[PDB]
Amino acid sequence: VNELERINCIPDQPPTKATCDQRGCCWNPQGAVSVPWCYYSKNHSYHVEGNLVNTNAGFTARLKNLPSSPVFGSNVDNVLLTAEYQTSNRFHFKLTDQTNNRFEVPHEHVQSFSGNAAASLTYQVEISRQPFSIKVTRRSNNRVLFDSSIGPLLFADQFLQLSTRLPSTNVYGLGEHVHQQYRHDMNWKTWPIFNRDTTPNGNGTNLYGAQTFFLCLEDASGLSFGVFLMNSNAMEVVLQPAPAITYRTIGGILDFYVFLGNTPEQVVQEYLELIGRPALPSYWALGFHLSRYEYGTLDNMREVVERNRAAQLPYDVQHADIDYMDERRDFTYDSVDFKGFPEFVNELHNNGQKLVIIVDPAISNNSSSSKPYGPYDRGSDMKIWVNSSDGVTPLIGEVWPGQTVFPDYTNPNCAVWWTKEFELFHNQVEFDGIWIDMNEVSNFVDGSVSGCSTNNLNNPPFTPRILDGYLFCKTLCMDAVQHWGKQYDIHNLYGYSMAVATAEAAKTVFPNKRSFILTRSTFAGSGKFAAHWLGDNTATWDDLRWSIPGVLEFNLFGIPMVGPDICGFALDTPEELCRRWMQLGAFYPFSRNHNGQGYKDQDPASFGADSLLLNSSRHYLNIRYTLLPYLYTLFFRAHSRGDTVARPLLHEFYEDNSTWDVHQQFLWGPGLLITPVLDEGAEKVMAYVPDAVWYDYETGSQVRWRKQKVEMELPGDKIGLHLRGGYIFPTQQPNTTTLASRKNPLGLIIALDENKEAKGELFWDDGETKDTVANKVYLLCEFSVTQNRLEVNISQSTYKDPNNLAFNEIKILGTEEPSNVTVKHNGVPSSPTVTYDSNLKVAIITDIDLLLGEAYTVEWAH
Ligand SMILES: *[C@@H]1O[C@H](CO)[C@@H](O)[C@H](O)[C@H]1NC(C)=O
Ligand SMILES: *[C@@H]1O[C@H](CO)[C@@H](O)[C@H](O)[C@H]1NC(C)=O
Ligand SMILES: OC[C@@H]1[C@@H](O)[C@H](O)[C@H]2[C@H](O)[C@@H](O)CN21
């Protein structure tokens, strides 16, 4: 056994020969650092008993345990393998207990399979009998993708483990963590996964969400595949240089999906096809959001709002944190500190702005005849709380308002209750969206106000290396009881269930509107319902750098609307950091400056009406807003097809191995390259320029760099922004709100490729109605340039914007001087103004009016 291929048989303690011998494993203390001294023997685990049986979907096999040591308790003697050839690109297999029903994730989107095996499979499945192994190969090149034969199958009631070899070290995914880099360190590394209230820092702990998806780029051809484990129990993922990955979980079942694609993007599309594509957001959510913990008073909030508005900051959304509430209790506001809250809501609305309020799951149990608290009374009446293990008594914990009960969002009735609470509150404060927080669920006491009983749920035979090392730390007892089951099994599903229930509530509170939901805790599929922010970061240069892979990873998980707290939540933010963070932050798909309690102000206009920071912030935010039709179309593609929004360079340039570990730059979709300065004191960035024609966004000039590392000069007022030749970018003159901005003239940026051609698209709908895509009430158009000719084609034309929108400017990059510019509408002509910069090779066509929704040909000569 090559030492990189050793599968650690002692994950639970310092390795000894005595434990090694008791477990029947192999002992060799002479490897390098982290090489397991004790590893599994070559035969051990399960064997296929009898023949595989063909089914309509695929096949089943009976696996029988080869007796061995009972290390982590009650082992499963007869295992059923059920394999389903679900589509040409998606293989599904599950290992279950043959004679006992086990917990299986009650996912809202994913349905059980009742089909016939798909035809024309891009993969082949090979089963070995003695001992059991499952292998999934790519048919085209027989590349082994999944191969369990590197280690055993382990299947005890509270310890399940399967490993797979990997075809490369190009592995991206898993969460929620601060991985610091984007390409996984396949050196010996364990990542624990269990939804936990913890700090995203340099420690690499489990965080707020649970994301088992990873994608592997096989080689420079782009061939890629992905793996998803459908399991909501505590677990860890062990990575090793074989290269190999081991999933180690403490309940449920091993329910695996293997996705094949021809590109990394297609793998993400295959994954999101299964778990659920992200919601199309409200167009205003794409705007800049402003927030802080503890304005303290409405007057303080109003003062921040008005200095930023006075600064002409693009600024769509104001968030109200727990200081709006009466003593930190849901569905109230402070009648003294926040007196006039409803009038302030009207002010926001009249300014073209939106209010997002924070809401917490945990509900104060402090209610009496003399001082009723409605949310609690109404919730008790309905019996929708999480119960202690007796199954009848609501579990009592402690969060912001003191002692609290916790809604059971897995109960359908709880969503009815939750909806009515929002209905009643909306009648008082007309908020536009909801920020759901602390929904892991988080508890200021461990378990409950009286702790948790010592038992196998609260104290299991094996605990993954989760922060603190106890499941119940800062959350509910594992034996707590809910509709979908015991907390042990469904803990990782609380934030997901809460997002589902909050979207249900939006059906009533915001009829036929998308609204906006921001969630802390997530599970696979939460993007269908909500955006995410990366939690309680810190105002440091490390945190600025770590933001990028975290953003890219959530785009793989199908939560493309993701970003950090710009400028850093904890700590006073240095001006230079916040300036660079705001430059970068204008390009996070979710863009919010948020600040923790008590720290110095970090809202852009607090640095000075004339400061370099405010000026730069406004500049790059005006650029973000200009490119909102482009961003919005990318979200339309993420919603309808499953594309990423913030995208790794390698997803576009996978043929180029120099892009495989790039995590300090990213793309918006296929065509905009963002290069932030990420280092203190720096006015330069060491950057990678991919294999394409690139144009400086502001000047339009073609860079001379192609396929190489560069020192990009980026003074304190700049971030690198380049447009990819070959792409057409729809724009819209910006305003301080998207309400206003959406009524402005549009533009096209045509960045020509080496062949003087370019292509693009634009999606347009009302920007807020739910179902516009499903119901085909939208405009979709395509732009193509092939020497001397721009064509605007209309493929879907069932929405006409009432604001007479039209492209009134076309900027062509990398062009020779255009002459005789003709504009035809269905072949019918019809002279635009043409301005030309011979040094830069930029033409701008103005005095033109291409109505959104109409087909045109713009023609020119040279
Ligand atoms: C919690 O207990 C109440 C009775 O107090 C009951 O009506 C409800 O069904 C219980 N919920 C669960 C998940 O057992
Ligand atoms: C920008 O928005 C304001 C409202 O705040 C509006 O009055 C103004 O006319 C808008 N700009 C354009 C170009 O219409
Ligand atoms: O509402 C109080 C704070 C917010 O300011 C913060 O963004 C959020 C984090 O999840 C925790 O720090 C708790 N929440």
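These residue numbers are counts, starting from 1, taken along the chain as shown.
Method on record in the header is X-ray crystallography, 2.1 Å.
Just so it is clear, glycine is given a Cβ too, placed from its N, Cα and C backbone atoms.
Copied from Swiss-Prot, the annotated features are:
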BINDING   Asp197, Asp321, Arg520, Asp536, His594  acarbose binding site
MUTAGEN   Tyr293 to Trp (Swiss-Prot position 385)  Decreases alpha-1,4-glucosidase activity toward maltose
MUTAGEN   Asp437 to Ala (Swiss-Prot position 529)  Loss of alpha-1,4-glucosidase activity toward maltose
ACT_SITE  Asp437  active site, nucleophile
ACT_SITE  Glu440  active site
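Cα proximity to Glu440 (active site) (within 10 Å) is found for the following recorded positions from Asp197, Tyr293, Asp321, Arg520, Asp536: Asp197, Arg520. Cβ neighbour count for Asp321 (acarbose binding site) (all protein chains, 10 Å cutoff from its Cβ): 21. There are 20 other Cβ atoms within 10 Å of the Cβ belonging to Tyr293 (mutagenesis position). Among the recorded positions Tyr293, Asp321, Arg520, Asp536, the residue whose Cα lies closest in space to that of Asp437 (mutagenesis position) is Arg520.
A Cβ distance below 6 Å to any atom of ligand 3 is met, among the recorded positions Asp197, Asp321, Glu440, by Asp321. Considering only the residues assigned to acarbose binding, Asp197, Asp321, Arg520, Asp536, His594, the longest pairwise Cα distance works out to 18 Å. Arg520 (acarbose binding site): 25 other CB atoms within 10 A of its CB, across all protein chains.
Note on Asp197 (acarbose binding site): other Cβ atoms within 10 Å of its Cβ, all shown chains, come to 22. When the Cα atoms are compared, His594 (acarbose binding site) and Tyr293 (mutagenesis position) turn out to be 8 Å apart.
If you look at the deposited chain, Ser830 and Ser831 flank 2 residues with no coordinates, and their C-alpha atoms are 8 Å apart. Sparsest Cβ environment among the recorded positions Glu440, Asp536 (other Cβ atoms counted within 10 Å): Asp536. Around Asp437 (mutagenesis position), taking its Cβ as the centre, 25 other Cβ atoms fall within 10 Å, counting all chains.
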